[PDB]
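Chemist: Take this structure, written in structure tokens, and hold onto it; I'll ask about it next.
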Amino acid sequence: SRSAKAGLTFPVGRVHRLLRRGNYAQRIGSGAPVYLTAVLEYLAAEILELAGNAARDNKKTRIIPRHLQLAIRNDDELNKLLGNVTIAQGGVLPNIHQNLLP
Amino acid sequence: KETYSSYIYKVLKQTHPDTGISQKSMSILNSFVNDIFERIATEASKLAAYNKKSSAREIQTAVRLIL
Amino acid sequence: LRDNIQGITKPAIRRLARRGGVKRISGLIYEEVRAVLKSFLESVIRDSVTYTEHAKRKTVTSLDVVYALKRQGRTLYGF
Amino acid sequence: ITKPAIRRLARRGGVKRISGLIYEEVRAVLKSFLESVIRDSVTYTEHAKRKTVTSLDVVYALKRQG
Amino acid sequence: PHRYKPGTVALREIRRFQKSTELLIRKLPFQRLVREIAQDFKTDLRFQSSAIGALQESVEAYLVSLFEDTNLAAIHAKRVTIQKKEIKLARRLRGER
Amino acid sequence: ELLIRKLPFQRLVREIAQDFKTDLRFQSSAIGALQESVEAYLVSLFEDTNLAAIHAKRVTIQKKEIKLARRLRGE
Amino acid sequence: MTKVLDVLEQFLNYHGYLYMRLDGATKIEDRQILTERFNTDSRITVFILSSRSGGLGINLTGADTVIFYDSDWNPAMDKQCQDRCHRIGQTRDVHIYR
DNA sequence: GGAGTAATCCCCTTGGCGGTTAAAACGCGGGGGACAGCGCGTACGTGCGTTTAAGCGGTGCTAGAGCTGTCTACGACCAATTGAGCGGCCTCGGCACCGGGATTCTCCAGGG
Ligand SMILES: Nc1ncnc2c1ncn2[C@@H]1O[C@H](COP(=O)(O)OP(=O)(O)O)[C@@H](O)[C@H]1O
């Protein structure tokens, strides 16, 4: 493959063309054009582990968007990154106030 | 056409051999991974223009500050 | 060929409150939240029509909703 | 901040009836916000190829989030 | 007539409505409101297929977050349920304009 | 200017920031801007909690008034 | 033809018989009620239908005569349309006028 | 012998209905939510007798700062070859909300 230089496996060719021509830096001079794919592999692996754990539980084997919404709201680093996003095909965090409650 | 899915399942086999996931999770993966790519590219664009030094440290600073 | 709203439910607005953490109700629960909906949506579409009338151009694929709502102040994921 | 500065703040202070409450509260997030802004400044000035904080490398410190 | 105390049966309503992926918004007229909004000023949209679901779920996010903020401001006051003044508090502080 | 005098806030800033990096120094600038921004945030929170107290049927704001002022202003 | 369906209405208005149609000339809440209106006996005498919409996917039993007007592509469909008039509630023969 | 006129395909709309369920609302009971005035006191109110510090201004250079020769250290063209995962498919493991079975959730009128 063209990605196994440092444990990566995502496609490189089109990614090499895009990162080299990212239109944001004049030249990536020594230089980590593959670090975008590195963080991409990192996120893919963490999503793999989380989704496997979620699907394997609930006595099922599939990921319902409810589970992914719960996982997205679960993390704190993702909340600090972009905390102004919501997940569709699910529901809001359940809530009842003790003052609302009888 | 082009699918990251095969590489994703390669990493899964590195982690878990016989687990199945859903397609909606794959679409959300596409969206969030690509917007992370856009944000990380946007963050490390003109940092090399902050001072007259215009690499790896640009994206390193990007991941340092977004996280 | 245009259609307009009728009041936004007793029941479905009640479930909206239910997932908002509400069991009983006041007289100021059903109607006004929809008014906030209308005000926020009219503001965001005001910005959108300003954008599309300053240059007089159309829009692009479904990736607009996530970016426009993020600038608005509440965006979404799911695909 | 000390008692007289908070006293003037409470003099503004909604007819001064909010004095004790703001005396107790407004000092809780002072250090938190200060730490946040100085940490952001440190992160911005990390990539400056210099040895001291300069205004050159902190112009676009919060460009990501405004 | 097994009529029990309201609030506890409202509590079971909350429990049922806050458990699964159920679409609590009986809201195709929400879609018609979106259509009236979109065709209010322009025309010839020619959009995607499932975009209505995404925009409606963003509407749900905004409105429901408003609901929880309003309920927090309501229990802040001496009124548990949703009040318009609490919604004004929740929206003005957000920087509504 | 600086209602809380420049030297107290300067001492606090230096004491807090000494732990991040050794031998950290500032130029002639970046002295009075931090307190000004902090006070701007404080005044915005004051306006928000004053509005909340206007709603709360009591001029006296409280812990929860300031909590609502800070939380719903954006963060 | 659409230009026949939009012209039969004024003929019915002029001749003044109670009528209703299985065509594109009703409202959203007059579909099942009108189906039972035809199913139940009444004073009506005029029911206008289409070739392939209301003439194949229905169970009309309150009719006696069949009127055709035209058939472009129907090698074996007009016989089925004529049969659609016929039902077990038709003790008499299905008259045909063309 | 490729284009000019025009006969062909055709499919896609301009629009109006079957079939249709949810969408908003009624509707009655009441009891918990609606919103506040007082009790009084505690919750703040406040203005002058009593000081460290703050924001400095009197030499000499004094940690970081901008500084011009002339370059050391590198990152992007083309040309014949070729391997990664894509171009298309759907294989064997494990699915997927109310039933077999009903104790939970919630109130109420007599035991007590
Ligand atoms: N043996 C029978 N006895 C009574 N009625 C029948 C019998 N066979 C068929 N039918 C009626 O004839 C109708 C024909 O149905 P079908 O041809 O499937 O669709 P459509 O009614 O639209 O033509 C049915 O609706 C049914 O009620």
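Using Swiss-Prot numbers, chain B covers 38-91, 94-106, in order.
Cβ coordinates come from backbone N, Cα and C, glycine included.
Pasting the relevant annotations from Swiss-Prot:
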- B:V48 to F: Confers UV-radiation sensitivity; when associated with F-87 and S-88 (MUTAGEN)
- B:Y87 to F: Confers UV-radiation sensitivity; when associated with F-48 and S-88 (MUTAGEN)
- B:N88 to S: Confers UV-radiation sensitivity; when associated with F-48 and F-87 (MUTAGEN)
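Are these features on the surface or tucked inside, and what are their neighbours?
Modeler: Counting every protein chain shown, the Cβ of B:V48 (mutagenesis position) has 22 other Cβ atoms within 10 Å.
The C-beta environment of B:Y87 (mutagenesis position), restricted to residues of the same chain at least 6 apart in sequence and closer than 8 Å, is empty.
Around B:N88 (mutagenesis position), no same-chain residue at least 6 positions away in sequence has a Cβ under 8 Å from its Cβ.
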Chemist: Would you mind listing, in sequence order, any of the mutagenesis positions B:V48, B:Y87, B:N88 that have a CB less than 8 A from a CB of chain A?
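Modeler: The answer, in sequence order, is B:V48.
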